[PDB]
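Asks: Structure incoming, see below.
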Amino acid sequence: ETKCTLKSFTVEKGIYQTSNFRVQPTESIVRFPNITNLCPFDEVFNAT
Amino acid sequence: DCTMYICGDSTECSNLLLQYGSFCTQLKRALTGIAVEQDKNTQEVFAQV
Ligand SMILES: *[C@@H]1O[C@H](CO)[C@@H](O[C@@H]2O[C@H](CO)[C@@H](O)[C@H](O)[C@H]2NC(C)=O)[C@H](O)[C@H]1NC(C)=O
(Lines of atoms letter the chains of each structure in order from A and count residues from 1; the text may use other names and numbers.)
(Lines give C-alpha, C1' and ligand atoms only; values in the text may rest on other atoms or scores of the structure.)
Protein backbone atom coordinates (compact mmCIF):
# COMPACT_ATOMS: atom_id res chain seq x y z
CA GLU A 1 0.00 0.00 0.00
CA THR A 2 2.73 2.48 0.94
CA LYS A 3 4.84 1.24 -2.00
CA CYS A 4 2.15 2.16 -4.53
CA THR A 5 1.18 5.31 -2.62
CA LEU A 6 4.70 6.68 -3.13
CA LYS A 7 4.84 5.34 -6.73
CA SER A 8 8.06 3.40 -6.10
CA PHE A 9 9.28 -0.12 -5.42
CA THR A 10 11.54 1.01 -2.55
CA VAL A 11 10.84 2.80 0.72
CA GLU A 12 13.25 4.43 3.17
CA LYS A 13 13.04 4.25 6.94
CA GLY A 14 10.48 6.55 8.51
CA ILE A 15 6.76 7.08 9.01
CA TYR A 16 4.43 7.38 6.02
CA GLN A 17 0.72 7.78 5.30
CA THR A 18 -1.54 5.97 2.84
CA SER A 19 -5.15 5.88 1.69
CA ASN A 20 -7.42 6.92 4.54
CA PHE A 21 -9.41 4.40 6.59
CA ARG A 22 -13.14 4.04 5.97
CA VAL A 23 -15.93 1.55 6.68
CA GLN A 24 -17.87 0.77 3.51
CA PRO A 25 -21.68 0.55 3.37
CA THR A 26 -23.27 -2.87 3.11
CA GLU A 27 -26.97 -2.80 2.19
CA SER A 28 -29.40 -0.38 0.48
CA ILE A 29 -32.66 1.09 2.00
CA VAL A 30 -35.84 2.98 0.84
CA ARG A 31 -38.69 5.09 2.40
CA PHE A 32 -42.35 6.34 2.12
CA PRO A 33 -43.82 3.08 3.58
CA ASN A 34 -47.43 4.22 4.10
CA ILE A 35 -49.21 5.34 0.93
CA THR A 36 -52.87 6.40 1.03
CA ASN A 37 -55.38 8.68 -0.72
CA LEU A 38 -56.12 6.59 -3.79
CA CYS A 39 -57.83 8.45 -6.61
CA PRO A 40 -61.55 7.65 -7.12
CA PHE A 41 -61.46 5.96 -10.53
CA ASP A 42 -63.80 3.01 -9.87
CA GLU A 43 -67.01 5.02 -10.29
CA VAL A 44 -65.55 6.52 -13.47
CA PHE A 45 -64.78 3.08 -14.92
CA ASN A 46 -67.55 0.98 -13.35
CA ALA A 47 -70.69 3.12 -13.01
CA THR A 48 -73.85 1.16 -13.78
CA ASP B 1 -7.06 13.77 3.62
CA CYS B 2 -7.85 14.86 0.07
CA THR B 3 -10.23 12.01 -0.80
CA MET B 4 -12.76 12.36 2.03
CA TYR B 5 -12.84 16.17 2.17
CA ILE B 6 -13.58 16.71 -1.53
CA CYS B 7 -15.68 13.67 -2.47
CA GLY B 8 -15.96 11.44 0.59
CA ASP B 9 -18.33 8.41 0.68
CA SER B 10 -18.61 8.61 -3.12
CA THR B 11 -17.92 5.99 -5.78
CA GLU B 12 -18.38 8.52 -8.60
CA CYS B 13 -15.71 11.04 -7.64
CA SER B 14 -13.35 8.15 -6.83
CA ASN B 15 -12.56 7.45 -10.48
CA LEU B 16 -13.31 11.04 -11.52
CA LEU B 17 -10.76 12.60 -9.16
CA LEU B 18 -7.92 10.70 -10.85
CA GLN B 19 -8.67 12.72 -13.99
CA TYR B 20 -7.03 15.67 -12.22
CA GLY B 21 -4.03 13.47 -11.48
CA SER B 22 -1.48 14.80 -9.00
CA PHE B 23 -3.17 17.67 -7.13
CA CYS B 24 -4.08 16.29 -3.72
CA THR B 25 -0.96 14.13 -3.41
CA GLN B 26 1.03 17.36 -3.80
CA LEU B 27 -0.80 19.03 -0.90
CA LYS B 28 0.07 16.24 1.55
CA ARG B 29 3.79 16.75 0.91
CA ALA B 30 3.37 20.47 1.63
CA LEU B 31 1.63 20.04 5.00
CA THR B 32 3.76 17.06 6.07
CA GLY B 33 6.82 19.28 5.73
CA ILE B 34 5.28 21.84 8.08
CA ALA B 35 4.30 19.28 10.72
CA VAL B 36 7.72 17.62 10.68
CA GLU B 37 9.48 20.99 10.85
CA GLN B 38 7.34 22.05 13.83
CA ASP B 39 9.03 19.56 16.16
CA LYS B 40 12.43 20.91 15.09
CA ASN B 41 11.65 24.38 16.46
CA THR B 42 11.09 23.02 19.96
CA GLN B 43 14.34 21.06 19.64
CA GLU B 44 16.35 24.23 19.01
CA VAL B 45 14.89 26.01 22.06
CA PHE B 46 15.29 23.44 24.85
CA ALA B 47 17.71 20.71 23.68
CA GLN B 48 20.88 22.72 24.32
CA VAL B 49 22.10 20.71 27.34
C1 LIG C 1 -49.52 3.86 7.82
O2 LIG C 1 -48.56 4.65 8.48
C3 LIG C 1 -48.46 4.33 9.87
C4 LIG C 1 -47.46 5.29 10.48
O5 LIG C 1 -46.34 4.60 11.02
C6 LIG C 1 -48.08 2.85 10.08
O7 LIG C 1 -48.31 2.58 11.46
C8 LIG C 1 -47.40 1.61 12.04
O9 LIG C 1 -46.53 0.99 11.08
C10 LIG C 1 -45.63 0.03 11.67
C11 LIG C 1 -44.73 -0.45 10.56
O12 LIG C 1 -45.43 -0.54 9.32
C13 LIG C 1 -46.42 -1.09 12.33
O14 LIG C 1 -45.52 -1.99 12.96
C15 LIG C 1 -47.39 -0.52 13.36
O16 LIG C 1 -48.21 -1.56 13.88
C17 LIG C 1 -48.27 0.55 12.72
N18 LIG C 1 -49.15 1.15 13.71
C19 LIG C 1 -50.36 0.67 14.00
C20 LIG C 1 -51.13 1.41 15.05
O21 LIG C 1 -50.82 -0.32 13.44
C22 LIG C 1 -48.93 1.91 9.24
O23 LIG C 1 -48.36 0.61 9.22
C24 LIG C 1 -49.06 2.42 7.80
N25 LIG C 1 -49.98 1.58 7.04
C26 LIG C 1 -49.61 0.44 6.45
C27 LIG C 1 -50.69 -0.29 5.71
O28 LIG C 1 -48.46 0.02 6.52
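Shown for chain A, in order and in Swiss-Prot numbering: 298-345.
Note: Cβ is positioned from N, Cα and C throughout, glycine not excepted.
Copied straight from Swiss-Prot:
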{"type": "MUTAGEN", "residues": "A:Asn331 to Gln", "note": "Reduced viral infectivity"}
{"type": "MUTAGEN", "residues": "A:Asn343 to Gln", "note": "Reduced viral infectivity"}
Asks: I'd like to know which of these mutagenesis positions, A:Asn331, A:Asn343, is least surrounded, judged by other CB atoms within 10 A.
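Replies: Among the mutagenesis positions A:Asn331, A:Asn343, the sparsest Cβ neighbourhood within 10 Å belongs to A:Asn331.
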Asks: According to DSSP, does A:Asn343 (mutagenesis position) sit in a helix, a strand, or coil?
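Replies: The residue in question, A:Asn343 (mutagenesis position), is helix (DSSP, three-state).
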